[PDB]
Number of protein chains: 4
Amino acid sequence: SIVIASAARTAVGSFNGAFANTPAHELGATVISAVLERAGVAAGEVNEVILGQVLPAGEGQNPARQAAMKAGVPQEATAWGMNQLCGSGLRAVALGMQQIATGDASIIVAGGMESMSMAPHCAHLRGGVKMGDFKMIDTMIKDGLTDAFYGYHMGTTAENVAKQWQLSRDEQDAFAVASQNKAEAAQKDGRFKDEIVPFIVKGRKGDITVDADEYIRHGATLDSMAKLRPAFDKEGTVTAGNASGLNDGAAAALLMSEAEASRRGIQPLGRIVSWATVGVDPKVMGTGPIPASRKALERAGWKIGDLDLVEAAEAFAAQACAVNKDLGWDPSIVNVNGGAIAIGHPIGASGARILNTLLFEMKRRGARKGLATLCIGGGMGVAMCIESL
Amino acid sequence: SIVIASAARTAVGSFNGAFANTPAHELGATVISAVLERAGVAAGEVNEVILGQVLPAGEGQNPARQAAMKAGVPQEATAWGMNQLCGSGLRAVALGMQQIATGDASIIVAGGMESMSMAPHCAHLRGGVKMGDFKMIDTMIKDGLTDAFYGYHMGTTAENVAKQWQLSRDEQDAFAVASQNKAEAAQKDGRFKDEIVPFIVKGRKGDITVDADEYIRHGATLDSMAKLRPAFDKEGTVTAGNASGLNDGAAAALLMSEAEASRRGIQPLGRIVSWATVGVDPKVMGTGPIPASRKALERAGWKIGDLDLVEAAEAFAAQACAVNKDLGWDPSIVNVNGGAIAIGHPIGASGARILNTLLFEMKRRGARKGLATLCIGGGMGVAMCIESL
Amino acid sequence: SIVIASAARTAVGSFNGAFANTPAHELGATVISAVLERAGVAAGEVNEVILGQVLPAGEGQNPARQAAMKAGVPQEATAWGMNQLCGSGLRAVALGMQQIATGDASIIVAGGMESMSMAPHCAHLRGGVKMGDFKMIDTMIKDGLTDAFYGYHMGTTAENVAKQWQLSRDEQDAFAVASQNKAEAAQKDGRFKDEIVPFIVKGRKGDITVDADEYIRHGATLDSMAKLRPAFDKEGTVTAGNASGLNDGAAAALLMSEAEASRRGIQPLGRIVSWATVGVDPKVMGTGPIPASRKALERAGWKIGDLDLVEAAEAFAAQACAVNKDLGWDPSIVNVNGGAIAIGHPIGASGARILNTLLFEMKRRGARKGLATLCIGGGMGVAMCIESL
Amino acid sequence: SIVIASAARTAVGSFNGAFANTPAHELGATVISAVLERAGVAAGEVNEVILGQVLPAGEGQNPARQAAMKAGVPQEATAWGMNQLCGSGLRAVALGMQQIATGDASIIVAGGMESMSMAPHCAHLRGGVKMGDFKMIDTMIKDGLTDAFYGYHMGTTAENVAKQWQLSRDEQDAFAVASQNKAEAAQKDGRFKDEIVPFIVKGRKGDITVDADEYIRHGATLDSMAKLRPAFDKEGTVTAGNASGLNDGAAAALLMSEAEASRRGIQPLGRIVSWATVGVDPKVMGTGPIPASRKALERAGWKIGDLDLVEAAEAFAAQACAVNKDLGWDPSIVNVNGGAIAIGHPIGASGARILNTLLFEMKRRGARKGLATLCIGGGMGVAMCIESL
Ligand SMILES: CC(C)(COP(=O)(O)OP(=O)(O)OC[C@H]1O[C@@H](n2cnc3c(N)ncnc32)[C@@H](O)[C@@H]1OP(=O)(O)O)[C@@H](O)C(=O)NCCC(=O)NCCS
Ligand SMILES: CC(C)(COP(=O)(O)OP(=O)(O)OC[C@H]1O[C@@H](n2cnc3c(N)ncnc32)[C@@H](O)[C@H]1OP(=O)(O)O)[C@@H](O)C(=O)NCCC(=O)NCCS
Ligand SMILES: CC(C)(COP(=O)(O)OP(=O)(O)OC[C@H]1O[C@@H](n2cnc3c(N)ncnc32)[C@H](O)[C@@H]1OP(=O)(O)O)[C@@H](O)C(=O)NCCC(=O)NCCS
Ligand SMILES: CC(C)(COP(=O)(O)OP(=O)(O)OC[C@H]1O[C@H](n2cnc3c(N)ncnc32)[C@@H](O)[C@@H]1OP(=O)(O)O)[C@@H](O)C(=O)NCCC(=O)NCCS
Ligand SMILES: [Cl-]
Ligand SMILES: [K+]
Ligand code: NA
């Protein structure tokens, strides 16, 4: 019933990098405009914008609405944001699909956006501090990256998974270098061009056009990777090199019914066949994609062997490894263009980011059946199955 | 099709009052346990928790999940939060309904939660401040209450509406006093007892049980109301007395199919027959409820005259007056137990809070057809139609 | 040769009390006017104002200039502040004396002022905080009360003195009670009436005359004293009850040669016959007064027995007892009207504050030779000998 | 009878440059050790260290005693800071001279130190902030650079003087260019080598040695000067180019009796023949050096024409010209190696910084009489006369 008419994403910016001072909703507005243009659909026609966003503090009322309004979506339309952590960008898409499935809207723009760079530090001060030092809390770390039940970083959950799965530092680094090497090759061959829409960072002393993923290392070496220190555990195995990055970006999709696309003469990027979300132990959250992907497949009536292409989000080499090992899908069809270790990981946006990557590679290679999945802090996974028209 | 098996709310707390240092997820956890207990449904049976929440900064990863885990919802379930401003707690319920209608879940807990007291001040400090003072932003004011497009308070949107609809200060005050007087009578008669679940405020030198709405003023006088100064515009008409408050609380509902409740022998509080959300001009966001309620009724196939009871959220006397004038429903059936001017207005929670009040009043008086609606910052409304079974 | 024509001091306020919102320089201005008025000297005759002050953060350029100008001292005069911690208030008078003695000035106003209540929290943010929590530092504690070499509170240095002089908890409670009793006694006997000059705390909702030492607790008994738990060590001896308080206040003296006073027909509160500052171990900083006292005494060619009146700052019961035991002077002429434990310890002003008490008490009882001394954090002491004329 | 036995200063750092993260007392300790070494005096011989410093917030108890201790001065000695704003560094030396003059001390180290980089932002937060944004105040701007009575920047007092004296933009620019060219020439020709002691910036990623003033622009031209826009007044004359800079550094002098130096075989840098400080209207604070220099010269018995060399702090091209214009001393003997416009102006150290430049230049050219002077925010001036031996 529901198709993805069009998709777009910004380049992913490095932490305090190209988009260091760019509010998330500015990134979202550009991707909203882009999917409308790519589909031949006027902003006037949008019913609702649904944007995942984990870190909106200090951005002002409902950044999803600010994005939609900046893109010229009409005031009569609606907008909201949601948060299921790193599952957000993809969940928003399944949520958008449900609005159409129940007959409550016809045209939805859904995805995610995140500025981890603009995330502020904070403190509750209404009571006052009579005496003594107090903490200014980094919201990115606190609200984005720390498990609320165990008090440790997502990177520690990665350690937990490495131990349970017995994944050596050497195995994790090999994975990491492959991801970098795949992404470099894809960037250089122009495989990210179709999906990226440029973003203009307005500057008094010059406007800069950002249209490439700046986090991707060129010529990353295993030796330099092997050299790194463990980032979360002195005798750990997870490093800055084999973990995903802290990043900025947005990414979205334009949804409507298959019949509606047909009337408009649009050739959709894909049909949404199923999605699923399941929970797992917070301590091993990186394992979420396993039950999530298996449920999505079952809902699709598909076998793992039926898939032609897969984007499994690389939160950490440790967890991506475990996911691939348990699901057992051919690794040669997974993250064919590199993943988050190389490309970066703007949390609320990431699920829509890999959806864009999946859809455009499926189109270019003629892949019929695909799946995107991500792990979720606090212990969850989300997955979505996509079939080509 | 989808019914509300059961519902519950905490007392609504005064700003920096009874829940001054209570994080929202703790209020949510209590309300999740209550809906479960009231339906006879075990926590193990819940598929997903969905909580509207506008101000989660500093609380940690995905407070919805924290609330759910604290209530004993199993790790295999999921949880997410969402943000459609004051519409959130009600939109969360419509979203929960869609999970079931599309066959993606069987049992949902849905509502909202908010601690405006615990909302922090923040600043973006990653780039440093080379020189010059800078602002520590109040997230409640900034992210909750300020219009992102015009830069003025929701109270200014209320002024715009009062000007446009030509509602005197005296008229707004009379509405305000009536709200207070209806709320006091309802409290004293015990009409809020069904819907409220007590919350134990843990204290080092004494736990305190909060089970009454503390913001409700006893013996409110028109003369005291009339002596207040305009709170947003020196020659304005909107005052602290005829505006909603800044408050804390949570409220939820347990959702399942009609056939599911029947299998379980559950007598539902009601059937969700339609909902709607529509946009309007940010400048007069308080008019949100007009097109939303009309759309909801049309979808329900109901005339305005078909309604037996209505809860229209009182963000400001000014806009609540405008809403009633335009829709023309019998004002004697609207907020019969008072509303937000008296009871309070914890943003994320408010939509579920008025849903609770509607359901328990509908049950108590044998009302067949109900509607709940709220205005939303940035120019939106949401409304839901409920029929008794 | 150099005399103190006149002296005055504010009442000493409790922490976040009478002066919770009053900037030190306002308190300075009141005291400057009082010494002029009391000596019958025009402000235009002041060459320079010198004010000790440890916690100026946030008050604007050179608070001593601000105080001087508010007090009426014309623009032609000069002003500056100085910091020798708790010695400041007294040191400033020594410095003032030195201006005249070298023939560089004729008339000085010198003393100290401090608002520990108005001391702000701070952080260095120019380079930015890239990631992670940081601390907002209480300047009162950091710059005021923490030893910069060992990193602990002045309370620990007193604990240090407690264990070296083997002073028992009860032996410090005894000292604490007797100070309180004496303080209450002088107060009710009206012995602080002369030195004190009232301060008017302006206000929107009222004006308040502050003319009483509010930190003095009346009816002090040993019972409550010995029921306090240690303040700096889980099983130490120093407590809130036997250490000085946190307080606001200002105090000052008017200086000029003995000839000048004569020409103006002024009867001086006394003559400064010597002064001294010496250093000691930072760990046992409370001992400071021992060497500075002997130095000043030796410089004046007096013996300890020559003294008729002594003011020895009560930073802590521990250090005060230690100094009194080491010096061997008669415990019945020391802090006759009680000390800082009962009166308050406004760091920057304390040395001038105790100088006032000394001066007015000497005059009242007909004492000939007098001494004021204070210990200083970082390991220093300062002392001054005063003779009646 | 007081002589400057020796002197030293760090290189002056650019704002957030070489010493971006270097606490003032560290620079202070280096300069203290240096003057000890240069004079051949043992640290254990130092009675007191006196350091001017305007922005100490968050550096802990009495940064001056920190410097003295780190520098190796024994706990037995004393130390304190003082604030006469821009004149602090030179006033310190005059105060140390008085210590010896009155026989209270034999050997003093006096000067000043400032880290405008490390100055923090602050907020008074003890009462708490119930709601609303609040200001985090830049202490550098607030306590250092803003007139407490008029609320505007020193740059505005500068305009006042410029308009008062009718000094054209071009004129101020011509002065700016000279000061840079003079400093560049002095730097390259080795003229700063004597006075500067190198400072080692300790660093994880390596140590860096700083021994050159990094703020001096090489090849400054009238062309570049002209292109700059007004820094404070939209139709003003003062720009970043003809105004002094924000900077870090420290400077000091070892003081002793002339007979003591002769006992030691020391050939002092000069004899302090007089000093003076005077007030003026804060609005035109930049005029301060006029009365100060004239009073100093009068106290010295010197005609203006007796001077062989002059250091007159270049707070602004505006006030500098004015001062020079009034006094009428030969311009070719004024700031011969450049001034603060090029070298930098580390507030509390500045007066000791220009004292170093003067002393060392007086020696290499055989100058007999010299004068140093600076303006002071809040409307004061200070000056000192030096005579070679
Ligand atoms: C004047 C002042 C406000 C400007 O501060 P600032 O703008 O942060 O410093 P900058 O040098 O970066 O000024 C901006 C620009 O002018 C420049 N500039 C300054 N002098 C220049 C020159 N002689 N030639 C060419 N460019 C010059 C640039 O370096 C610069 O360009 P950029 O912004 O692209 O980097 C500041 O230095 C100050 O307040 N000075 C006075 C301090 C004081 O009052 N002390 C006490 C007085 S008694
Ligand atoms: C000692 C010190 C740490 C305590 O400050 P504080 O504990 O925050 O002050 P409080 O308002 O909390 O009062 C302290 C507590 O003991 C009490 N108390 C203190 N003296 C008491 C007495 N004489 N009798 C009965 N109770 C007493 C209580 O009032 C109690 O608070 P409560 O109401 O919760 O029971 C503080 O005053 C200080 O730092 N003193 C030293 C200052 C200094 O070092 N200056 C320079 C010296 S070199
Ligand atoms: C309206 C608002 C600004 C007022 O906040 P506030 O004035 O700071 O809070 P208060 O309740 O303490 O009001 C202050 C005063 O009016 C009084 N007051 C309020 N209602 C009164 C009444 N019905 N009768 C008599 N006095 C009343 C107080 O008791 C009080 O007296 P005081 O100043 O001597 O203490 C604030 O509640 C607000 O922002 N509400 C709107 C929130 C909103 O927009 N939500 C979403 C909309 S889509
Ligand atoms: C792991 C993490 C803490 C590190 O961030 P960071 O400390 O800023 O690391 P950086 O990118 O600045 O790089 C650090 C060092 O290793 C680097 N490095 C990183 N990858 C490298 C590589 N592949 N090869 C060589 N060096 C590499 C260096 O550039 C650097 O050295 P230097 O800066 O001292 O000169 C951070 O990226 C993070 O938290 N990632 C996980 C986020 C996450 O949990 N998201 C969601 C999961 S559900
Ligand atoms: Cl979101
Ligand atoms: K959000
Ligand atoms: Na010093």
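The count begins at 1 with the first shown residue.
Technique stated in the header: X-ray crystallography, 2.0 Å.
Here the Cβ of each residue, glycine as well, is placed from N, Cα and C on the backbone.
Cβ neighbours within 10 Å of D:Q61 (mutagenesis position), excluding its own Cβ and spanning all shown chains: 25. Among the mutagenesis experiments that Swiss-Prot reports, D:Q61 to A (Swiss-Prot position 64) is described with the note: Slightly lower activity.
Mapped onto three states, the DSSP output places D:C86 (mutagenesis position) in helix. Mutagenesis annotation in Swiss-Prot: D:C86 to A (Swiss-Prot position 89), described as Loss of activity; the structure shown retains the original residue.
Under the heading active site, acyl-thioester intermediate, Swiss-Prot lists D:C86.
Marked as active site, proton acceptor by Swiss-Prot: D:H345 (among others). Using a 10 Å radius centred on the Cβ of D:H345 (active site, proton acceptor) and all shown protein chains, the other Cβ atoms total 27.
According to Swiss-Prot, the mutagenesis experiment D:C375 to G (Swiss-Prot position 378) carries the annotation: Loss of activity. Secondary structure at D:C375 (mutagenesis position), as computed by DSSP, is strand.
Less than 8 angstroms from the CB of D:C375 (mutagenesis position) sit D:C86, D:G87, D:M285, D:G286, D:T287, D:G288, D:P289, D:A313, D:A315, D:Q319, D:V323, D:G381, each of them six or more residues away in the same chain. Annotation source Swiss-Prot lists active site, proton acceptor at D:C375 (among others).
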Spatial separation of D:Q61 (mutagenesis position) from D:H345 (active site, proton acceptor) - C-alpha basis, Å: 24
Interface-proximal recorded positions, chain C, C-beta separation under 8 A, candidates D:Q61, D:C86, D:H345, D:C375: D:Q61
Count of other CB atoms lying within 10 Å of the CB belonging to D:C86 (mutagenesis position): 33
Recorded positions whose CB lies under 6 angstroms from ligand 1, from D:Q61, D:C86, D:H345: D:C86, D:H345
Secondary-structure category, per DSSP, in which D:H345 (active site, proton acceptor) falls: coil
